[PDB]
Each structure stands twice: as structure tokens, then as C-alpha cells.
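Reading through the C-alpha cells given below for one structure.
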Number of protein chains: 2
Amino acid sequence: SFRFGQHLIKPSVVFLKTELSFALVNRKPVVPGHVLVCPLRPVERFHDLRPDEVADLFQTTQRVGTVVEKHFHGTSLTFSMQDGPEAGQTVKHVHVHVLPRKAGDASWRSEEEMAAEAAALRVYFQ
Amino acid sequence: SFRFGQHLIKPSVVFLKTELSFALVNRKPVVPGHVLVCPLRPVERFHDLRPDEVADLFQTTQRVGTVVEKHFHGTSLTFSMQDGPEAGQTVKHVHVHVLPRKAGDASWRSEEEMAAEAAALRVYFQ
Ligand SMILES: OC[C@H]1O[C@](O)(CO)[C@@H](O)[C@@H]1O
Ligand SMILES: OC[C@H]1O[C@](O)(CO)[C@@H](O)[C@@H]1O
């Protein structure tokens, strides 16, 4: 019941929802803990977001980064937004990739394993 | 008169300053138009920023991205924050790399050429 470009994301894989944003787990996380933070409104380019949505997106991203870094035992974090076709954007919805990083750092999993991961992550936002 | 880790940045290379953030040009931009957006307060990790500083950092980053994409003739933008030593952070100050991207995309320059670039960029924020 969350849009992400032209697909519907099941709530089971969403671990945080705010008044303007939501965070979800990935089917193929690039690194363990690789999650996405998106505005609820499906806009394609970052400049399309209103200031309130910009503040919310990133304050949410900040909270999520802290949680995933902790949960997946990272010691740093990479935050990246591929804003546009020439930056590599595949899904036409603004979103931030949040990746826990460890020193010296296929991944495909079932919806059930994604849902289990989202359930673990929700605990940190209670 | 702007801190960036343990170095002072001359105003001549700063093209935007808000109540909580500032943007500057690079000595060796990775791509033309590669600029940095930083909070005025020198904190090392993204989780250290207050919510108001998070909102300001990214609303500023949004405005800067629009300007540099326009000025350097990009058609997209890459936004990246290397948050921590294991994410590649060299300067211990939170900052966002903003890079205009073009289809199919040493760079060292003098302070004067950096100052000329910052002066061009300020025009867009008048
Ligand atoms: O996903 C990472 C999680 O899995 C473990 O390695 C095994 O349970 C945990 O300590 C960590 O929280
Ligand atoms: O730095 C990019 C700037 O330089 C030019 O290529 C030459 O003046 C411009 O059109 C552009 O605004």
C-alpha cells in the first residue's frame, strides 16, 4: 500500500512510515542492511520535492541509518541518491540508498525473509 | 571563515551560506560542477546533526543540485554522503558531494579559478 514508482510495496517489507516518508528493505540488498528511504509521494526528481518533504526524507534517513548501522553491525554508512537517468536511477521515484559499511566490505531472498528483516528493524523504532 | 574539518575555507570559494549550512567548490572536482554542501557546525558523523541541521543541509543540497545541474549542463545528479571512516570519509566533517551528471560521463585548478567558479554560482542564488 506504498507506491515505489509503478509498483506497490507490501507493508510487510516497510519498517518505518512517517507523515511524509517511508523506509523499506530490498529484494537484493547490495550489502546486508542495504535499505531505501523514500518520500510517500512518488516524484521522479529530487527538485520535485517540497521543502517539508526534503526535511522529512532526510531526518527519516538519519534515523534509519543509525538503526541499520547498529543492527547489521556496521561502523559507517554510505548514503546515495541517484537523481535522474544519467545518475543511474532505475525506478522513477526519489529514494535514498542507505548502506551499513564495515571494514573490508545472489543476495536475493524470499519475501518472507524480507518481511522477517523488516520486523527486526521495526523493533528499533518502537 | 568557514570550518571544514581542520581547515579554514576562504569565503571566495563559498557560493551559498544559510542559517545552518554552506556550499563550496572543490580544488579537484571529480566532474565539472562537483561541489560540497556542509553544515556550518563541524560534526563528524551524520547522526550528530540536529533535526533542524538535517533539514537545512538537505534543503540547501536540493537548491545547490538544481543550480549546478543547470550551470554545468548536467541532465541528472548524484548525491553522496560518505558517513564514517569505513564509508570513505577523509575529512571528519559531515558533507554531501553533489555531482552534475551527463550522458556518458588533474582536475586541479588555482584558487582564483575556484573563486571564479564560486562567483558564477552565487549569481544563481541572488
Ligand atoms: O542482520 C544482522 C543480524 O543477524 C546477526 O548477525 C545474527 O542474528 C545479528 O547479531 C544481527 O543483529
Ligand atoms: O562551467 C560550465 C560553464 O562553462 C561553459 O561551458 C562555457 O562558458 C558554460 O555555458 C557553462 O555555464
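Just so it is clear, chain B uses Swiss-Prot numbers, and the residues here are 2-106, 127-147, in order.
Determined via X-ray crystallography, 1.9 Å.
Note: Cβ is positioned from N, Cα and C throughout, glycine not excepted.
In sequence order, B:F5, B:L37, B:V38, B:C39, B:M82 constitute the residues six or more apart from B:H96 (mutagenesis position) in its chain with CB-CB distances below 8 Å. Marked as active site, tele-AMP-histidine intermediate by Swiss-Prot on the basis of experimental evidence: B:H96.
Annotated substrate binding site per Swiss-Prot: B:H8, B:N27, B:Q83, B:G89, B:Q90, B:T91, B:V92, B:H98, in sequence order, evidence recorded as experimental evidence. Listed in sequence order, B:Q83 are the same-chain residues at least 6 apart in sequence whose CB falls under 8 Å from the CB of B:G89 (substrate binding site). DSSP assigns B:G89 (substrate binding site) to coil in the three-state reduction, placing it in neither a helix nor a strand.
The note that Swiss-Prot attaches to the published mutagenesis B:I10 to W is: Strongly reduces affinity for substrates and impairs apoptosis; when associated with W-25. Proximity of B:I10 (mutagenesis position) to non-local residues of its own chain (separation of 6 or more, Cβ distance below 8 Å) is seen for B:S2, B:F3, B:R4, B:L25, given in sequence order.
Under mutagenesis, Swiss-Prot gives B:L25 to W with this note: Reduces affinity for substrates and impairs apoptosis. Strongly reduces affinity for substrates and impairs apoptosis; when associated with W-10. DSSP classifies B:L25 (mutagenesis position) as strand under the three-state reduction. Here the Cβ of B:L25 (mutagenesis position) has 25 other Cβ atoms within 10 Å, regardless of which shown protein chain they belong to.
According to Swiss-Prot, the mutagenesis experiment B:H35 to N carries this note: 50% decrease in catalytic activity. No loss in substrate binding. With a 10 A radius on its CB, B:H35 (mutagenesis position) counts 18 other CB atoms from all the protein chains.
For B:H94 to N, Swiss-Prot lists a mutagenesis experiment annotated as follows: 75% decrease in catalytic activity. No loss in substrate binding. Other Cβ atoms within 10 Å of the Cβ of B:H94 (mutagenesis position) number 18 in total over all chains.
Swiss-Prot gives this note for the published mutagenesis B:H96 to N: Total loss of catalytic activity. No loss in substrate binding.
A mutagenesis experiment is reported in Swiss-Prot for this position, B:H96 to G, and the note states: Total loss of catalytic activity. Rescuable with free imidazole. The secondary structure of B:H96 (mutagenesis position), as reduced to three states from DSSP, is coil rather than helix or strand.
Here the residue is the original one, but Swiss-Prot notes a mutagenesis experiment at this spot, B:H96 to D: Loss of catalytic activity.
B:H98 (mutagenesis position) is surrounded by 19 other CB atoms, counting those within 10 A of its CB over all protein chains shown. Here Swiss-Prot describes B:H98 to N as a published mutagenesis experiment; the accompanying note says: 98% decrease in catalytic activity.
In Swiss-Prot, a mutagenesis experiment is listed as B:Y145 to F, annotated with the note No effect on phosphorylation by SRC. B:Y145 (mutagenesis position) is surrounded by 15 other CB atoms, counting those within 10 A of its CB over all protein chains shown.
Nearest to B:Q90 (substrate binding site) in space, judged by Cα atoms and limited to the mutagenesis positions B:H35, B:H98, B:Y145, is B:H98. The subset of recorded positions B:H8, B:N27, B:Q90, B:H94 lying near chain A, with Cβ atoms under 8 Å apart, consists of B:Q90. B:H8 (substrate binding site) has B:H94 as its nearest neighbour among the mutagenesis positions B:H35, B:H94, B:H98, going by CA to CA distance. Here the binding residues for substrate are B:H8, B:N27, B:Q83, B:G89, B:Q90, B:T91, B:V92, B:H98. Their largest Cα to Cα distance works out to 19 Å.
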